[PDB]
Amino acid sequence: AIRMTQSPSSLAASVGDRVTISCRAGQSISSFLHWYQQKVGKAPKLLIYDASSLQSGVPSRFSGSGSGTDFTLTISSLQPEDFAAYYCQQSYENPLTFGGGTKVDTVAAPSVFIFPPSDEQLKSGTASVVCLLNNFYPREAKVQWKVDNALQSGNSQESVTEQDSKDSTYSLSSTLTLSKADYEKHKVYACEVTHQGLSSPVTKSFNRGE
Amino acid sequence: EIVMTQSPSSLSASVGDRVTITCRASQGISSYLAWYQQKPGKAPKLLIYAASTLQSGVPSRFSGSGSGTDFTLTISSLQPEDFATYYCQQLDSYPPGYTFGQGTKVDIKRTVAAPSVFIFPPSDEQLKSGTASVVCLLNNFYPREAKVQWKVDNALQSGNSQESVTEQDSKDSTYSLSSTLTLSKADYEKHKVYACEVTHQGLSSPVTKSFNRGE
Amino acid sequence: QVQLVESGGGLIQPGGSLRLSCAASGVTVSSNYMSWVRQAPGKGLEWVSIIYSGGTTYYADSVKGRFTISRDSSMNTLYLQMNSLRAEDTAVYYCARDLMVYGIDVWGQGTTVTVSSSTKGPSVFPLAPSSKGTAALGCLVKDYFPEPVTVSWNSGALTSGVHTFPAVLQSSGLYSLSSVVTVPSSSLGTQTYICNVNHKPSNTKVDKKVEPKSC
Amino acid sequence: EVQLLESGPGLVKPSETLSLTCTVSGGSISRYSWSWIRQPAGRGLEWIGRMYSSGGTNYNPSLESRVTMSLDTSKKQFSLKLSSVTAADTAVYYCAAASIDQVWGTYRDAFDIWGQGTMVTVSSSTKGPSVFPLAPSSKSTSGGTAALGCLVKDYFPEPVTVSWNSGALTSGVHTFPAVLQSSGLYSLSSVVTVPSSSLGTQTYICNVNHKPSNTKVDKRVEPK
Amino acid sequence: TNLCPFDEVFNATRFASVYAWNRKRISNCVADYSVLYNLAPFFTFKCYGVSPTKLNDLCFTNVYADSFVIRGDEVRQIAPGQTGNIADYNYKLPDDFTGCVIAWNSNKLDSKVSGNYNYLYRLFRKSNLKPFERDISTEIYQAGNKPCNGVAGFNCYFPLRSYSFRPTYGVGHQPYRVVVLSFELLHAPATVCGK
């Protein structure tokens, strides 16, 4: 199989920046290279075919170049809708192969919200506490849980959305799950947030039982 | 011209057997091949086209495979309505022709049955006309393959005999064959011992039935 | 109604001419690959000619310069003009719709062509049972033209154990055939056996009594 | 416009045969090449094979011994069979088609049409979620903006889909990636930020679909 | 002093299908006849109506370069006065064709192990093609009495098929790249001269 190698595997850039992604084939593939854009939770979309030809409706800020072994995707002025994973594909020989992908990721501080467990969930025997960070950039954030001021470690899981196609921000949720009996042993449930957009770490809490 | 060699010429199978028929092309024809089914008195029926694609309406137990020179038709589970004769075709433009295979007859298989051999001298009424027809009968045998050798005073006769085979009997699945040795009256009166030697799978050794002219 | 209907076949002397017709309904002849396929008695299918929807025609080597394929779009009919016919052209002729790689899906019922150089009723000779549990006797229906003949035994009263073989074509151009039956040996002296030979083309009906030969 | 819809088992046992089918609408089947592509979690796209309306097939050699592709032009469908499935066959499976090149060529190796993909999980029973409200309150109301949501808990396998107000509410919706809990069941949250004045005025209903278990729930989320 | 773009036609990395054959209009240039001047024996070279040794001494109004791909058994049809599926339904040359045809075995370029179904051809057409006619229509061919209405069914088939070029096939089923050079001389200024 013709091995395709992309560089970098991930890069962070601002709106208006020039982005360049290299793709190298293990052998000459002439011009049989295609570029795909994949948004979070979406199928891939064809961007460029035959190393340099733009697909219909693709903006002219995208450009492809290269031949033989070495290829490049350039975004001349990055837009909020361009934050995506990018893949090169060769179509010179079977099997068809993809590159490893390149993830393209102003500062905005998160808005922080906290949700106690619902009464419905408590009735069933468990307590999930949810912390929401809304509309922030860059993606890096630290979210810690404190329960009556005890730092939780290993007790929560988080996940992060897609770079919004309008404002290029992220949102994140973190969930702390306890048994109902353990939930009822404590009073103050807090999530602490550290982010570049914040002067200092911030905390939002509630007291069990309002 | 392309020569389509199809084998075997005939094969015997019971209901539920997995049947395989082979077609070999003289030169490469890629996937340009088709398989047909034909029953006595009917038109051919297209089974497979493009070597391995099943024609619409054909049961799924039929399947074709192969590309280039060697091709095989496969009946995974033979059914009663599948006892027929099958052909392969080079459905390719060059070189003209569109040649068919020699064909493969798929008859009903049963236990081996040896034939009953009878020899019939020419009638006195026919000898009065000037021609002598000696007939050898092979009654109710299986399988179809049978070899009949005429001997005239121990001289093996070839070229002056014709054969005829009945279709597989609808009740005991046996075949019956007739062989007619034709001579002039003058030639018939030049020899004494007339015999037909029958070799068959059901016979441990060749069976010979004979008569002497005028006894 | 998707069908092909052949006509125009029949008997003709060698060197003569004959025109076959193929009336189509459902399939448009001028829009398809239309082929003629023939099948001699007891042999396989032989491709004859094809006409492309664009007018391109092709012929087998054995029929080049003698056969010419044509069509009439207004009639939706395929034709095959056969000139300088020979004996080996004797076959059932099928017209068919060729789909190239998709096979030949539509076949006609076939029209019979017989090329031979005169109408004759058959001579019926007895195949007498020998003097030596079950015995075989029969009738030799020899030298007739054309096909076919029908044979019964005891006006249809005897059917069990009857084998009427398919006819063979002799070098003389006349057909020969034999119909045998196996009976218990105890009945040869008490049961009369007559074979009934019917040959409509010659207005010939013959009843031949088969008896054990008297030395 | 040609559309592609994947169908098949969302959950399969080890050593079974996965059978996927892609249904084709809105065009001629004979003008496209038809491909299967998979995307394992944390990996790139992997091409499985291609088929033509002529019956010609090409496979990825690494999968060729386990893969069979078939085309049913009468049903307008093409299918993938994958024998002897393993945990490594857990992926999103996409059907894709190649553009009907005119001057360019014929089957310009460039997948212009994609299906939405289907999640196939290989593990030895499917389980539907419970849906709990994340109710808006003073603790999820910072000034003029309030947050509310649904917690979609204890289901297996992925995926779930969530919409709000039958698709009429899209602004401010954030549906997060599911997390695999230590129980081996997934949990996911979907939240929306809304004007605080709309609490008790706009009805907020999250529409949850867990296709593997055929579980659909419309949960109304009310304050307090 | 522009040179006629012959390298772009012969040295092209990808060729067109026979049903959608590509044509390069070459005019107002100096023809370096050398790609066809000395061709090796493994090249099929047949000229009609004009001699190759005289092409350097002739000026033409326009020279058309038609390129496509067929299989080996079909190259004999790319000629004046020929019939067949390629000649009648894909690429037809006139009876008074003035030019040369060039064809070479491209089994090392257009044949994949798993089959190269990219190259296509037309199988069904209601009538024959006129000389230099290109039909890229993909309408469902009606072979029966009932209208198709874009439905692939009985007596309603798609008019294009794939070649499936595999290297293990015979020479008659291996891909051949064809380049047809037409030499036109009408009432016009002659601009394609030789040197």
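Easy rule for this one: first residue shown is 1, then count along the chain.
For this deposited structure, the header notes the method as X-ray crystallography, 4.2 Å.
Quick reminder: no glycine exception, Cβ is built from N, Cα and C everywhere.
Natural variation at this site is recorded by Swiss-Prot as E:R14 to T (Swiss-Prot position 346), annotated: In strain: Omicron/BQ.1.1, Omicron/XBB.1.5, Omicron/EG.5.1. E:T44 to A (Swiss-Prot position 376) appears in Swiss-Prot as a known natural variant, with the remark: In strain: Omicron/BA.2, Omicron/BA.2.12.1, Omicron/BA.4, Omicron/BA.5, Omicron/BQ.1.1, Omicron/XBB.1.5, Omicron/EG.5.1. For E:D73 to N (Swiss-Prot position 405), Swiss-Prot lists a natural variant annotated as follows: In strain: Omicron/BA.2, Omicron/BA.2.12.1, Omicron/BA.2.75, Omicron/BA.4, Omicron/BA.5, Omicron/BQ.1.1, Omicron/XBB.1.5, Omicron/EG.5.1; complete loss of interaction with host integrins. Annotation of the natural variant E:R76 to S (Swiss-Prot position 408) in Swiss-Prot: In strain: Omicron/BA.2, Omicron/BA.2.12.1, Omicron/BA.2.75, Omicron/BA.4, Omicron/BA.5, Omicron/BQ.1.1, Omicron/XBB.1.5, Omicron/EG.5.1. The note that Swiss-Prot attaches to the natural variant E:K112 to T (Swiss-Prot position 444) is: In strain: Omicron/BQ.1.1. Here Swiss-Prot describes E:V113 to P (Swiss-Prot position 445) as a natural variant; the accompanying note says: In strain: Omicron/XBB.1.5, Omicron/EG.5.1. Quoted from Swiss-Prot, the note on natural variant E:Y121 to F (Swiss-Prot position 453) is: In strain: B.1.1.298. Quoting Swiss-Prot on the natural variant E:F124 to L (Swiss-Prot position 456): In strain: Omicron/EG.5.1. For the mutagenesis experiment E:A143 to V (Swiss-Prot position 475), the note given by Swiss-Prot reads: Increased resistance to neutralizing antibodies. Among the sequence features in Swiss-Prot, the natural variant E:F154 to V (Swiss-Prot position 486) is noted as follows: In strain: Omicron/BA.4, Omicron/BA.5, Omicron/BQ.1.1. Under mutagenesis, Swiss-Prot gives E:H187 to P (Swiss-Prot position 519) with this note: Increased resistance to human covalescent sera neutralization.
Overlay of Swiss-Prot annotations on the structure.
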residue: E:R14; record: variant position; DSSP class: coil
residue: E:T44; record: variant position; DSSP class: strand
residue: E:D73; record: variant position; DSSP class: helix
residue: E:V113; record: variant position; DSSP class: coil
residue: E:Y121; record: variant position; DSSP class: strand
residue: E:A143; record: mutagenesis position; DSSP class: coil
residue: E:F154; record: variant position; DSSP class: coil
residue: E:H187; record: mutagenesis position; DSSP class: coil
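All protein chains shown were included, and the count of other CB atoms within 10 Å of the CB of E:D73 (variant position) stands at 21.
Taking every protein chain shown into account, E:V113, E:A143 are the recorded positions, and of these the Cβ with the most other Cβ atoms within 10 Å belongs to E:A143. A distance below 8 A between C-beta atoms marks E:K112, E:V113 as the recorded positions from E:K112, E:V113, E:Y121, E:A143 lying next to chain A. One residue stands out among the variant positions E:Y121, E:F124, E:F154 for having the most other Cβ atoms within 10 Å of its Cβ: E:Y121. In sequence order, E:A143 are the recorded positions among E:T44, E:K112, E:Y121, E:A143 whose C-beta falls under 8 Å from a C-beta of chain C. Summarising the environment of E:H187 (mutagenesis position), the number of other Cβ atoms within 10 Å of its Cβ, over all protein chains shown, is 5. Of all Cβ atoms in the shown protein chains, 15 besides its own fall within 10 Å of the Cβ of E:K112 (variant position).
Across the structure, E:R76 (variant position) and E:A143 (mutagenesis position) are spaced 28 Å apart at their Cα atoms. Listed recorded positions: E:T44, E:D73, E:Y121, E:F124, E:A143, E:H187. Those with a CB under 8 Å from a CB in chain B, in sequence order: E:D73. For E:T44 (variant position), the same-chain residues lying six or more positions away in sequence with a CB closer than 8 A to its CB are E:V75, E:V101, E:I102, E:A103, E:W104, E:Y176.
Summarising the environment of E:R14 (variant position), the number of other Cβ atoms within 10 Å of its Cβ, over all protein chains shown, is 17.
Cα of E:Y121 (variant position) to Cα of E:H187 (mutagenesis position): a distance of 35 Å. Here the recorded positions are E:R14, E:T44, E:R76, E:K112, E:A143, E:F154, and the ones sitting under 8 angstroms from chain D, going by CB atoms, are E:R14, E:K112. A Cα-Cα distance of 47 Å separates E:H187 (mutagenesis position) from E:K112 (variant position). Here the C-alpha separation of E:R14 (variant position) and E:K112 (variant position) works out to 14 Å.
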